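See structure below.
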Number of protein chains: 6
Amino acid sequence: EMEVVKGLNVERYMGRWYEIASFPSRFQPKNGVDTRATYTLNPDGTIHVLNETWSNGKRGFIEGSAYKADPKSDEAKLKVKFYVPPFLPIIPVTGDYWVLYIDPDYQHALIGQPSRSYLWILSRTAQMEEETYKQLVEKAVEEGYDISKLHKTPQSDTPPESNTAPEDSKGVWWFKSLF
Amino acid sequence: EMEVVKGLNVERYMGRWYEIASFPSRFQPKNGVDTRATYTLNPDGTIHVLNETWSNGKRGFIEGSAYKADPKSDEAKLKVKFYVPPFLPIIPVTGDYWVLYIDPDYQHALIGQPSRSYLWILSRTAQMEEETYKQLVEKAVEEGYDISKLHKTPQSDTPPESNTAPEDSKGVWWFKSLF
Amino acid sequence: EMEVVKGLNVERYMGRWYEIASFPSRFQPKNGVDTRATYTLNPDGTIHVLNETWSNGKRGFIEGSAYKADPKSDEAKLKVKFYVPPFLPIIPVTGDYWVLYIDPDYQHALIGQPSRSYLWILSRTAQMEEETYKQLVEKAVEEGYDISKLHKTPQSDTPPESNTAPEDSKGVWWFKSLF
Amino acid sequence: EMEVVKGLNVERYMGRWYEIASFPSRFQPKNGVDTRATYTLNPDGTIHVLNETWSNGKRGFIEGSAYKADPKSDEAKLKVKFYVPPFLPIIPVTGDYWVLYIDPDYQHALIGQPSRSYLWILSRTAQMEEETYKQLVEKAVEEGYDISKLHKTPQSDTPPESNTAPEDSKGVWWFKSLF
Amino acid sequence: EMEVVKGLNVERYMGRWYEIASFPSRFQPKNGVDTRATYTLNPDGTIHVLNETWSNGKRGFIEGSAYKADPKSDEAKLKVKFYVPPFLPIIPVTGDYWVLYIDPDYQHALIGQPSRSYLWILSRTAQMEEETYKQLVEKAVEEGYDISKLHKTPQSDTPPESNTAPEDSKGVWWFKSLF
Amino acid sequence: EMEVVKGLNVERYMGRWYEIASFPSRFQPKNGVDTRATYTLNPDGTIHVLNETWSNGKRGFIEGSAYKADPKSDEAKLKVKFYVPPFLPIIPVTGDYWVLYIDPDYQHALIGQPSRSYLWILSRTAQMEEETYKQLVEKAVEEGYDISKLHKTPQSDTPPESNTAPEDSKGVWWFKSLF
Ligand code: HEM
Ligand code: HEM
Ligand code: HEM
Ligand code: HEM
Ligand code: HEM
Ligand code: HEM
């Protein structure tokens, strides 16, 4: 069983996070550069998710949602939900998003899941302090991850520009109006 | 039979209109916030239509066209035409867009259709003067609408930003190049 | 056999090119205005391609790639590759992109292919000097094109604005993650 | 208001019906030959619908469902439900299917709807007796249809063969397993 | 670790198998009746798979493939592979198909997988002898399955008719010709 | 220029033809076995086309149409037309189908096209007499084909069974009802 943070400040968790390192999900592009997530609090309390990465020089992105697995619990156990393929978004896919650690200043976080398949180390700065990085990697070991093949995500000196306003660019609203 | 405005100044009707209230079409998201339309005059005299709304914090939009149902008539009876689903835009859908009323300054308008199914009250300002709102609602009653369940569309204090340049973002041009 | 330029400076060829005139490909919209291409050098040495045109007042675009047909050759024989339809990008299509001529200052170019089906005259300025235009048309005749029905692409006095950062807006990354 | 038959014997209504004449729905092929419906009672009491027609020599078909609009009512007011397009069956469409008349022997029937848009005269025999045909046309007039442009559906001397076992050939089961 | 049968006679395993009971996969319809699989040996030694079930009176099916996870091994560890959705078969999905037990006469079999998620008891007869059924359920317990909620698949007295010749009815051949 | 047969007896050309050998089109499966075409005369004089082949033990097929390139000409220059992909048949593709030779008894034929890209030798019998085969190959050489890599299509001793009644199994009728 995993130790997930309790009492996450959702408002404060919003904004931009850079992926410092990750065991990417199956469909997350594997040799991404400048990978980042933008989180926005929706009016109903769920979270809008914009994940972005640069694959061989081109921005790719996916829009989705995150929400509490059990609203009555104080554990930071979320689910993320996407509609795929992006160009025909009719298949809902979900997965576990557990905040294993976050510092008091909400500057870096360790994201994991009970399967120990995937893992992300996030930072408000694209260039993370090295001792802090090692501490979060060690925290992943405490939770039973094998961090042997964990490689850092390349981050440019300056972050590339993009539109990160919350949007449904693929038209999921139309598919949902059907039902 | 409905009294539609005659001799609409199409050039002057272009630009941004906020939806103050509406009996939304079946696929227009029902609890939209900050709903607006942007109209642009195309070189061939048809109208490019960008409708936008914010559903639970996310921008959703559709691009389409409007044109005169009978070009030889001076009645403001338009058709709107969209290709749906937005993510596979192969089905053309059309409907009636009748300007039932517009003021001399082109600042607010009542849009309806002979089926009396759907209705929109539009304004150049997101915050419409209350007596003017009541007058346009009364004009809808004169045309036989039941305005009992008509609710105002929530509008933020400041309008959210978006790209409203005229675009074919889903690739309808490719589908039309086929034929 | 065609005389293709040798030793193209790929870095220098990048950036924005306006289409002055063209025998458009089958799916390139035929009565385009303000047609332009933006080329960006990818980290792996291939070229990101953004082609844009305005069809009846609306921006339409396609994102693709260009690369050397034979990397060991010094001939500017490229292939362009797109995934179509844009709204369901599962079909890879390729074609020949041969730089038949470019001036020492990289200010205008003649693009063709051995089939003599399609042809593009490109310029860093949307308004090309008339004697230079005639010279490139004559160069196409030297390569066996019939330039009788070649019409110039209309270009506005000022170029319309668009986002030309390199992007995969349709989600090809997801389709490629599958394989 | 329409006079719909009461107390329809659903079991007895099952089987094959030939379309003798019809004001076809928008997507029902318009110059069909040998048009027929096959109805089968499903275990849950709904009706499986297979409609077939021959368009220029080729069998086309659609599979769908019919069920009672109000189960507590004894009026033969059904809804039919299809998932379209057949090759991407993600859009549910429904419409009214009202049995306006059926003879005691369940040998011919008049199908209509309150919109008076569409109409079908059905027969267990592809070759319907002429006086019986005229009587059912007159029954449609009693319900307010304009039968002026009603043309008989061509029926061959012998009915073409097809597989009419109840099937989900397009894979709707997979789309429904998602939800 | 699971005890899988060794030295399966693939030729002899071919033909029709009825599903007597199952913990159905996520997309296998859950309240199926008359569920069966037909296996055919392909020229290259892989196995063509046709799974069929009747959901509320309608035949639904999927075509796929099975093959050896490790050809050099004598363990009956197969993978099954399908392209989904059936109506747009562009997503390859695979899963484990392990023959946990088969009797010397190839008349009944227990199919499972190391995840212990899904389970099938198969029989050449739709009506399986009760003591034999209990023995195979016990064999599943030996492999660590919780058989508490295992319900038998309803099987009609006579099997429904269908076309079980090996076919690619959805056009996967076209998608594969692309690559 | 090619010598195409004049005055083809279309009625007599209908029925089943086995492909004895072929330079397959790009999307025709390349290692097909038991490849055959079935042609049926439609009421409007066009030809329904069912092509079938067995790829690694599974039937794959495509339905399309053939018609006269110039109805006023007596040359057997046809076009074939298909809608692809079969599972989303929205793209019309056409190509040339020229009968280069047919014997007086309508028992074997040579099909080609001016591009000399593709070629088919057809026979009413799956097992073609060897001297007749050589004569038709020589006829292809007379028309400028390089027959060096031409391999015979494997044909079983007995032809596999299939449904060859004329059908629109993918629902093209629905896509065409739209327009
Ligand atoms: C800060 C960076 C990211 C974080 C923290 C993150 C987190 C997650 C998590 C927890 C899941 C659930 C995985 C599972 O258990 O199935 C997931 C799935 C997914 N992610 Fe990411 N992700 C990130 C970046 C990205 C990027 C850059 C992309 C693509 C542009 C992406 C695309 C996807 C997709 C498509 C899925 C669903 C895959 C499926 O259907 O199984 N993610 N992500
Ligand atoms: C000023 C606001 C709007 C106006 C005046 C307006 C007007 C109309 C009209 C007159 C129709 C034809 C309806 C019919 O008779 O079938 C229509 C249809 C449609 N509208 Fe809107 N609309 C607005 C906002 C929106 C928004 C925000 C969306 C979605 C983002 C939207 C999506 C659609 C769609 C998808 C259809 C076609 C539905 C169908 O296929 O039946 N509209 N609109
Ligand atoms: C500077 C302007 C352009 C240049 C130099 C250019 C060049 C090319 C070339 C060389 C090809 C290969 C053609 C072949 O042999 O099959 C091609 C194909 C294609 N182009 Fe363009 N192009 C331009 C503008 C555009 C624009 C504005 C569009 C649409 C927005 C477009 C859409 C396409 C598509 C969809 C294909 C693939 C068509 C197919 O599948 O056959 N192009 N282009
Ligand atoms: C005995 C013959 C038939 C009967 C009684 C019948 C009846 C109906 C009815 C009552 C509707 C609802 C229409 C509405 O109000 O929207 C409908 C819709 C439909 N029918 Fe038929 N039909 C027949 C034949 C066919 C055939 C041969 C086809 C095509 C092969 C077909 C395809 C459709 C489709 C696709 C729809 C839905 C259209 C939409 O989305 O609006 N029907 N049919
Ligand atoms: C004798 C009966 C059956 C057997 C032994 C069987 C076996 C299997 C197995 C071993 C898997 C891999 C599951 C995994 O680990 O992901 C699978 C997946 C699947 N089965 Fe079945 N199956 C049967 C019946 C059916 C039927 C009747 C259907 C639908 C008509 C069906 C549809 C599917 C689909 C769509 C998948 C892939 C699901 C996914 O993408 O995860 N199966 N089957
Ligand atoms: C007697 C056997 C066959 C004959 C005579 C034949 C003939 C032709 C011809 C003349 C074309 C036009 C090619 C072009 O110039 O683009 C064509 C295209 C095509 N054929 Fe065949 N064919 C046969 C078998 C098949 C089979 C077995 C299949 C697949 C099951 C098939 C699938 C296709 C497809 C998909 C196209 C269109 C490809 C494209 O979009 O370019 N054909 N066929």
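Shown for chain F, in order and in Swiss-Prot numbering: 6-184.
Backbone N, Cα and C define each Cβ position, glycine as well.
Record features, source Swiss-Prot:
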- F:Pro90 to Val: Partially altered subcellular localization (MUTAGEN)
- F:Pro91 to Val: Partially altered subcellular localization (MUTAGEN)
- F:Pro94 to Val: Impaired subcellular localization (MUTAGEN)
- F:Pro97 to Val: Partially altered subcellular localization (MUTAGEN)
Alpha-carbon distance [F:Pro97 (mutagenesis position); F:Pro91 (mutagenesis position)] in Å: 11
Rounded Cα separation (Å) that holds between F:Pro90 (mutagenesis position) and F:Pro97 (mutagenesis position): 9
Cβ-based isolation winner (fewest other Cβ atoms within 10 Å) among the mutagenesis positions F:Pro90, F:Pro91, F:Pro94, F:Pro97: F:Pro97
Among F:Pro90, F:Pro91, F:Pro94, F:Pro97 (the mutagenesis positions), residues with Cβ under 8 Å to chain B, listed in sequence order: F:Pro97
Reduced DSSP assignment, F:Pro97 (mutagenesis position): strand
Cβ-based proximity (under 8 Å) of the mutagenesis positions F:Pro91, F:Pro94, F:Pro97 to chain E, or none: F:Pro91
